[PDB]
Structure formats: C-alpha cells, structure tokens
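Q: One structure follows; several queries about it will come next.
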Amino acid sequence: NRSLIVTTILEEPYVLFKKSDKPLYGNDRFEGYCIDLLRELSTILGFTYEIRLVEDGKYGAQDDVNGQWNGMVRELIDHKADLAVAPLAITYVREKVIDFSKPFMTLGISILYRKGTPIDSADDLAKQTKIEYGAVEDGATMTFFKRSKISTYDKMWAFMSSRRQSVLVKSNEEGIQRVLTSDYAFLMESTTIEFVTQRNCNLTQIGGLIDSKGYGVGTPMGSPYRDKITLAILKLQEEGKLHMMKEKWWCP
Amino acid sequence: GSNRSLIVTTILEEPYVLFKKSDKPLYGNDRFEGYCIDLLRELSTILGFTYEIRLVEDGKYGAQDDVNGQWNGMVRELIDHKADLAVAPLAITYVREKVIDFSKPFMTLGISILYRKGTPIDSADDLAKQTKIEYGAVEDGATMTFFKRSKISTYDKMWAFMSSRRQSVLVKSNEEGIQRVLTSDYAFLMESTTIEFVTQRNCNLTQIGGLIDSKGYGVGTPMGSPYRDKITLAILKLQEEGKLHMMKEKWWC
Ligand SMILES: N[C@@H](CCC(=O)O)C(=O)O
Ligand SMILES: N[C@@H](CCC(=O)O)C(=O)O
Ligand SMILES: [Cl-]
Ligand SMILES: [Cl-]
Ligand code: NA
Ligand code: NA
Ligand code: NA
C-alpha cells in the first residue's frame with residue numbers, strides 16, 4: 001500500500017536527527033520519542049510511511065489578516081501530509097480545521113527561568129518589564145496568550161506583541177538560549193521544561209501550569225486515521241508503553 | 001416545536017455528581033449538583049441543547065462480560081441508545097472506545113492507592129507481594145478492567161488476588177471502598193482526582209505511591225454521534241478560557 005506522508009518538526013527529545021559519522025537517508029535519519037511512537041503506530045495499524053520535516057519550520061497559527069494557516073497545521077489542511085507526528089498541541093482553534101487523535105501526552109504552559117530569584121508566577125512577570133519574556137512564534141503558547149482574556153495573560157500578550165522582534169523566537173532551543181544569555185523568562189510547555197531543567201542545572205520551572213492540554217497526532221479533517229490512531233494510543237497507554245517511551249527519552 | 005431534550009446518563013460520585021442537600025423537595029434536573037453538572041450546563045449553553053439527567057439504571061460505569069460479551073452500565077446505555085450523552089467521571093479507555101465514542105478529556109488522572117496513614121507500604125509492588133492487607137476496586141469500572149487486562153507482573157498478580165477474593169474486595173462504589181479502608185485493613189485502588197478529594201477531607205487517609213497509569217475523563221456518546229466532536233470543541237474552548245480549572249477549584253489537612 002501507499003506510504004503515508006508524515007510531517008514533523010525538530011524538537012528534542014521528540015524528534016531529532018541521529019548523530020552519526022555515516023551519512024543517513026530517509027526515515028533512518030530521525031530518532032526520538034515521536035519517532036518511536038510513529039514506529040509503534042505503523043506496526044499496530046499496518047502502514048508504511050515517509051517522514052518529511054515541515055518546510056516552513058512552524059507548528060501552526062492563523063494569520064490575523066488573510067486567515068491562512070501555516071506550519072504542520074497548514075500541511076494537513078492542504079492534504080500535503082497524511083499525519084503530523086510531533087509535539088503538536090491539541091487546541092480549540094486547531095481542532096476547528098484539522099482532526100487530532102486523543103492525547104499521547106498531557107502537559108501545560110509554564111515558565112522557564114534561572115534559579116535563585118524572587119519570581120514565582122506569571123503575575124510576577126506581568127507586573128514588570130526589566131525581565132523580558134516570550135514564546136515560540138506561531139505555536140500554541142503564543143496563540144494562548146494572543147487569545148486570552150485573563151488579565152495577567154492579556155497584559156503579558158500586550159508586552160510580547162510590543163517586543164515581538166526580540167522576545168518571540170523560532171524554536172524552543174532559541175528560547176532556551178535567550179534564558180541562558182540574557183535576563184529573560186521563556187513561556188514553554190511543561191514536558192519540555194522537564195527535559196531542559198534535567199540538563200541545565202541553573203534553570204528551573206517557575207510556578208505551576210498555566211493551562212492544560214495534550215499532544216495528539218494531527219490528521220486532515222475527516223481522516224479515517226484519526227480514530228484508528230486514538231485506539232492505538234489508548235492500547236499503548238493501557239500497556240504502559242507510552243510511559244516507557246517517556247522514560248527512555250527523558251542535577252546535584 | 002423545540003428540539004427533543006437529550007437524555008444524559010450519569011452516576012452519583014462526589015464531587016462530580018451529587019443530590020443537593022435541601023429541606024425543600026427538589027425535582028428534575030434541579031436535584032443535582034457537582035462538577036459534572038456544571039460542565040453539562042456549560043455544554044448545553046455552548047451547543048444549544050436541552051437535557052434530562054437520568055442516573056444509570058444499573059448503577060455501573062461499564063465493563064464487558066467475558067462469557068457473553070455484553071456491556072453494562074453507562075457504556076451499555078449509550079450502545080443501546082438509551083442515553084444521548086454520558087456526563088460523568090467516565091474514563092476514556094481502549095476497550096470502551098471500541099464500542100462508544102468519547103469527547104477529548106475534560107480532566108486527566110490515573111489509578112493510585114487510598115490507604116490509612118502510618119505504614120511502610122509505598123507502592124503497588126508492596127501490596128502485591130503480600131496478602132495481610134486486602135485490596136480491591138469498584139466492580140465493573142475502569143480500574144477493575146485495567147487490572148483484569150494487565151500483563152504487567154505486579155498488576156496481574158494483583159488481579160489474581162482481587163478476582164479470587166472479589167466477593168469481599170470488589171465494591172459497588174467509591175464510597176463503599178472508602179468505608180472499607182476506614183473499617184478494615186484494606187487498601188483501595190482509586191482514581192487520583194477522587195483520592196485528592198477524599199484525603200483533603202479525611203486526614204487519617206493518604207495516597208500511597210504515584211499514578212499507575214494515565215487516562216482522561218470524557219463525555220461518552222453512542223458510536224457515530226455527531227455530538228462527540230462538538231463536545232470536544234466546547235471542552236477545548238472551556239479549557240482555553242480557564243473555566244474547567246475554575247470548576248475543579250470550586251468543587252475540590
Ligand atoms: N508544541 C507547541 C509549540 C511550542 C509552544 O508553543 O510552546 C505547538 O504545538 O504549537
Ligand atoms: N471512573 C471509573 C470508575 C471508578 C474506578 O474504576 O476507579 C470508570 O469510568 O469506570
Ligand atoms: Cl423532549
Ligand atoms: Cl477524539
Ligand atoms: Na524546529
Ligand atoms: Na477537528
Ligand atoms: Na469510539
């Protein structure tokens with residue numbers, strides 16, 4: 001049968017290029033939690049696949065003026081991919097235009113910052129400007145802030161939007177670097193914070209979770225794969241396999 | 001000329017669904033309160049439906065009979081189109097999703113252990129390796145089914161014990177499980193969000209260990225229902241607004 005086209009994005013420890021002196025080709029180039037997940041799905045559901053990194057390097061948001069989506073979300077809308085297997089947040093605005101499986105991981109927005117400071121919450125950031133803060137451009141965190149009517153978060157969006165050329169970044173890795181090299185706090189998904197703080201012992205999560213959401217496999221709206229992938233994820237969960245995969249891929 | 005009211009099946013479970021305390025007799029939907037009742041009210045305004053709440057006739061969440069293959073509980077009510085929706089702390093599971101549809105989750109949780117304070121018991125593994133302290137779960141719910149189906153060594157040993165002693169250790173409700181913890185040397189396998197509620201109100205009890213699994217509660221619908229995806233959208237919008245968190249804080253030593 002026809003191999004499914006799978007869009008994804010580089011994001012440690014979900015999807016990475018394998019380290020090797022030997023040049024690698026095709027799907028063999030990739031590893032990570034989401035690649036392990038994809039492999040399990042392919043075996044359970046009986047399909048073959050071809051991984052392609054999303055050409056624009058984006059997760060996906062809707063343009064304010066022209067209404068067009070970008071990123072992995074747009075690839076699915078345009079039927080240029082069959083699945084998006086990535087740390088792709090299931091959100092209200094995305095679910096209106098693409099389908100998602102049920103979640104394979106649950107998480108929420110939180111804050112990455114340096115240790116040792118009196119900053120303890122988003123409210124602490126919102127009331128000041130000396131410590132800058134931001135998020136990945138055209139992802140779910142940015143979109144949460146952009147849409148929020150909660151006073152702390154709407155204040156924070158006004159600031160991010162004002163300073164966007166400096167404080168919105170293209171990737172989580174660029175956000176981490178901004179935290180390490182300037183006085184900056186990064187609004188980041190909590191499962192990623194967990195990974196980063198285990199490896200950067202001067203960094204910490206600030207406060208708790210600001211929201212709650214899950215990562216799901218994306219499909220074009222109406223795809224028959226969406227419900228099949230939900231069943232496969234539920235079966236993996238029941239067996240403990242997703243927890244094992246998390247432990248596989250995830251200070252003094 | 002109005003649309004038919006949806007029949008919503010549910011089950012008594014504090015603080016999700018309860019009868020209101022009142023000296024005045026109450027009728028119809030006005031009898032009920034709780035997190036799931038507030039959720040249902042929000043869904044009905046978002047989606048534009050009216051409804052009638054009915055407690056599941058057989059008092060069960062739902063499991064499949066291994067001899068005759070029939071389901072029971074709220075799951076069976078949906079299969080048979082005796083209800084339009086199930087709005088309850090109904091776990092989304094692989095075996096249920098094969099026969100009914102669920103919305104995406106409105107709450108995430110996992111199985112853990114409820115026991116009395118003051119003990120060296122620290123995990124399911126510690127319980128499994130002994131028999132002096134009995135343990136069990138709600139009959140014909142998701143926790144029981146997780147154990148019955150598990151191939152993990154600790155949990156399959158637990159199921160063998162629970163099954164052997166089921167007339168004594170499987171119970172009809174979380175409340176009966178709590179009373180067993182309080183009146184005998186018994187540990188109850190219970191969902192974590194319910195443990196959180198119970199231990200905040202009885203300071204003699206505690207959670208033992210962490211979460212054994214991960215799952216969500218979802219609104220159940222019959223397979224193929226058009227309400228499933230609409231309710232998923234309404235849930236995602238409520239979460240994006242922070243309203244589910246506010247509802248949890250309202251209802252929850
Ligand atoms: N995982 C996010 C990107 C990272 C973020 O927004 O914090 C998404 O699905 O858009
Ligand atoms: N909420 C569970 C019942 C309680 C339990 O099994 O622990 C269900 O959906 O079956
Ligand atoms: Cl009617
Ligand atoms: Cl779904
Ligand atoms: Na990237
Ligand atoms: Na959708
Ligand atoms: Na289903």
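Start at 1 and count along the chain as shown; that gives each residue its number.
Looks like X-ray crystallography, 1.5 Å, at least that's what the header says.
Every residue, even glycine, has its Cβ placed from backbone N, Cα and C.
In case it helps, Swiss-Prot gives these features for our protein:
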type	residues	note
BINDING	A:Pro87, A:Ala89, A:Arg94, A:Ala140, A:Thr141, A:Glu189	L-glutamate binding site
MUTAGEN	A:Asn202 to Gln (Swiss-Prot position 751)	Loss of glycosylation
Q: Within 10 angstroms of the C-beta of A:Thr141 (L-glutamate binding site), what count of other C-beta atoms is obtained when all protein chains are considered?
A: 27
Q: Ignoring the 4 unmodelled residues, how many Å lie between the Cα of A:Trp250 and the Cα of A:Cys251?
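A: Cα to Cα, the distance spanning the unmodelled stretch is 13 Å.
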Q: Give me the count of other Cβ atoms within 10 A of the Cβ belonging to A:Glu189 (L-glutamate binding site).
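A: Counting Cβ neighbours of A:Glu189 (L-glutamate binding site) within 10 Å gives 26.
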Q: Rounded to the nearest angstrom, how far is the Cα of A:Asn202 (mutagenesis position) from the Cα of A:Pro87 (L-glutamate binding site)?
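A: The separation of the Cα atoms works out to 25 Å.
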Q: Ten-angstrom check, please: count other Cβ atoms within 10 Å of the Cβ of A:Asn202 (mutagenesis position), all chains counted.
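A: That number is 11.
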Q: Residues other than A:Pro87, A:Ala89, A:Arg94, A:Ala140, A:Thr141, A:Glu189 within 8 Å, Cβ to Cβ centroid, of the L-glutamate site?
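A: Along the chain, the qualifying residues are A:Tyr59, A:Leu88, A:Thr91, A:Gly139, A:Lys213, A:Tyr215.
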Q: When DSSP states are folded down to helix, strand and coil, where does A:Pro87 (L-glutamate binding site) land?
A: coil
Q: With the Cβ atom as the reference point and anything under 6 Å counting, tell me which of the recorded positions (A:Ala89, A:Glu189, A:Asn202) are near ligand 1.
A: A:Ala89, A:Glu189
